[PDB]
Amino acid sequence: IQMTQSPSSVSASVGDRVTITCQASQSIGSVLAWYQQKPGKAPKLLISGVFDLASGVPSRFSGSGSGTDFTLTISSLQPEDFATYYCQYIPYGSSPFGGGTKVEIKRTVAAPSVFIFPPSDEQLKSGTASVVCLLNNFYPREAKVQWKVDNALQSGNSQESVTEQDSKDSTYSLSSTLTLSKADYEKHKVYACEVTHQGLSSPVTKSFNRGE
Amino acid sequence: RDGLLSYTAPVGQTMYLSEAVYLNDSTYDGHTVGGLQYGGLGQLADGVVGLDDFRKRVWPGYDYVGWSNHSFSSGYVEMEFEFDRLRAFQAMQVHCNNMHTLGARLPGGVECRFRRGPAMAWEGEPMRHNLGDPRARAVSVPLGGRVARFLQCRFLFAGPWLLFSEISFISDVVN
Amino acid sequence: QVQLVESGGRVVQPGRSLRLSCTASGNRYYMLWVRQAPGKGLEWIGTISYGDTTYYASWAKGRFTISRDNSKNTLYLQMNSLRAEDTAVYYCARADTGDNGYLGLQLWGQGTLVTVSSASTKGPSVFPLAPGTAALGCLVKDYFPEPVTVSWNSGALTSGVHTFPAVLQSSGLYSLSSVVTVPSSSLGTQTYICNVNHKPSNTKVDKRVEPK
Ligand SMILES: *[C@@H]1O[C@H](CO[C@@H]2O[C@@H](C)[C@@H](O)[C@@H](O)[C@@H]2O)[C@@H](O[C@@H]2O[C@H](CO)[C@@H](O)[C@H](O)[C@H]2NC(C)=O)[C@H](O)[C@H]1NC(C)=O
Ligand SMILES: *[C@@H]1O[C@H](CO)[C@@H](O)[C@H](O)[C@H]1NC(C)=O
Ligand SMILES: [Ca+2]
Ligand code: NA
Ligand SMILES: [Zn+2]
Ligand SMILES: [Zn+2]
Ligand SMILES: [Zn+2]
């Protein structure tokens, strides 16, 4: 009934041997499927049964396992192999899907570029003020963003968005946005955007005061 | 000989145990589209009866056709049969493996659906008929002398695997 | 060439009933329906054993009926009662056995995005972001249906552009952000205008960033 794939992400570089585990809630038969899915695209069948491969799919994709514990070893990681994978027990009828092991490329740590943007004057006419914060070319994805408005931390109304790992430099980008009302904006003065990251010796604080 | 024209049955799956025996219908002349081998004849009507051990120059599992219990949510292998004339069916004898140590056990029950015409739906009123010995026993399935031209026998799962090797019929051509 | 195109892609209100139609160009296989929420993985919805249905799902026990039409060669999926959490891309799977007898879908559908919300189709609001290399961009703050195509300098500037994934705000509208990492020396001499293109509301905003 339940297919618990583990782990949720695998950080590995081109050439590394990568094994993905698929756990089954019950001692099911040898039937299983492995799907490769690159972002913004439809899934692709790689493995049928346990060991059988699909046409076109290279021989580096190896299958193994029986019962509950199942594996997906890769002979040599390739640049066209990075995608989220899904194990699926599929009999003639009731076939549940897996979690999703997102395969991510491994690269040397790069410090983010922090940019704080004050709310535009046109937005301030309607009654809103969304302060944006930009972090670019930072690896890994993990980075804590804090919105210290008027020397105090704000947790409400802070949407965050991370772009999918880049194709040229394999870096991530984050756009945290503190959307606040025009009435509360007048009450406060110094808006800060402090971020913590692996490639930073100390949390970088990028703040702005009221006025050009 | 068995006066059968063609039979519909799901594709033979593979048991991956130790050396991985292939239990596929290698001699099936008909076309296999999707998950069904329909419109043809193969290992289940070749005269050859499977041995006590399915592993025994051919690959292990050549004289058998298999299906796993986990790969069927319905719990039965829906097998259809097509005949040349409107015959009275006395009984169906199927040689299945009963190797309990490797999961290949005899079916728990077999119900058959009958129909006289090719365009009409199945008449109804199915004839349902229900261990330690690990030898392949020729399962006797009484069909009650019912006059029909096409069958739809469902073989229920009792063990983790269902390994049929030969399906034979007992019938007389009705005038 | 075999295709699986479904005629869906409609916004519905919480409680309404939408039906999808997986037409199959190029026909009678073990058919399934698999959905994928934006960001989330894949979860199988149901299956149909050639005209005779087979158990949909633990969650899809109530509602979700998979009808089949052989005269029109199309799978039909009526969703009946709906909740705001049912927004996902709906694909229709075609399960075909491999060379070992085991099942596994080889051909996937195109996918149609279904949005379940009470809000009405609203046009986007583009706001500029005040800028060794400086960063500048646009803010697509208030707009209801997805997606929005943001271009830079009429499709001439691509190096350093990062169009972030749309975040779902508390109001029910999405928020997109597109920024460009340009050098500080280039700021002031070059002109940066983002071509925001929105098809659902028939709107197109060409907003420049800091006119200098
Ligand atoms: C595949 O078979 C297993 C084992 O079930 C056995 O064989 C059946 C035909 C029947 O005789 C059962 O009583 C036998 O136990 C099924 O797995 C079991 O499912 C039951 C469901 O209630 C559960 O309690 C058991 O813990 C499961 N595991 C074992 C080791 O028995 C399995 O469901 C069958 N596959 C399908 C799709 O039905
Ligand atoms: C049966 O399986 C064997 C496995 O080696 C394969 O060579 C053969 O072509 C298969 N035949 C059919 C008809 O599936
Ligand atoms: Ca035989
Ligand atoms: Na079946
Ligand atoms: Zn970048
Ligand atoms: Zn006689
Ligand atoms: Zn193969």
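Following Swiss-Prot, chain B residues are numbered 188-243, 248-321, 326-370, in order.
Recorded method for this deposit: X-ray crystallography, 3.2 Å.
The backbone N, Cα and C atoms fix where each Cβ goes, and this holds for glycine too.
Record note (Swiss-Prot) on the mutagenesis of B:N211 to A: Phosphorylates regardless of collagen presence, collagen addition does not alter significantly the levels of constitutive phosphorylation. Annotation for B:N211 (mutagenesis position): same-chain Cβ neighbours under 8 Å, separated by at least 6 residues, are B:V198, B:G199, B:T201, B:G252, B:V256. In three-state terms derived from DSSP, B:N211 (mutagenesis position) belongs to neither a helical nor a strand segment and is classed as coil.
Taken from Swiss-Prot, the feature Ca(2+) 1 binding site covers B:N211, B:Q230, B:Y253, B:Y255. Under DSSP, B:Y253 (Ca(2+) 1 binding site) is assigned to coil, being neither helix nor strand in the three-state scheme.
A simple way to gauge crowding: the CB of B:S213 (mutagenesis position) has 14 other CB atoms within 10 angstroms, across all the protein chains here. In Swiss-Prot, the entry for mutagenesis B:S213 to A states: Phosphorylates regardless of collagen presence, collagen addition does not alter significantly the levels of constitutive phosphorylation. The structure shown retains the original residue.
Residues near B:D233 (Ca(2+) 2 binding site) in space but far in sequence (CB under 8 A, at least 6 apart, same chain), listed by position: B:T214, B:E361. According to DSSP, B:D233 (Ca(2+) 2 binding site) sits in a coil region rather than a helix or strand. Here Swiss-Prot flags B:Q230, B:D233, B:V235, B:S360, B:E361 as Ca(2+) 2 binding site.
Experimental mutagenesis is annotated in Swiss-Prot for B:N260 to Q, with the remark: Phosphorylates in response to collagen, but at lower levels compared to wild-type. No activation in the absence of collagen. If you take the C-beta of B:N260 (mutagenesis position) and look for same-chain residues 6 or more apart in sequence within under 8 angstroms, you find B:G266, B:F352, B:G354, B:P355, B:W356, B:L357.
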Per DSSP, three-state class assigned to B:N260 (mutagenesis position): coil
B:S213, B:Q230, B:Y255 filtered to the recorded positions whose C-alpha is within 10 Å of B:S360 (Ca(2+) 2 binding site): B:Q230, B:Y255
Alpha-carbon spacing, B:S213 (mutagenesis position) to B:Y253 (Ca(2+) 1 binding site), which is rounded to whole Å: 7
Recorded positions close to ligand 2 - of B:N211, B:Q230, B:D233, B:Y253, B:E361, only those whose C-beta is under 6 Å away: B:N211
Of B:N211, B:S213, B:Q230, B:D233, B:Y255, B:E361, chain C-adjacent recorded positions (C-beta under 8 angstroms): B:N211
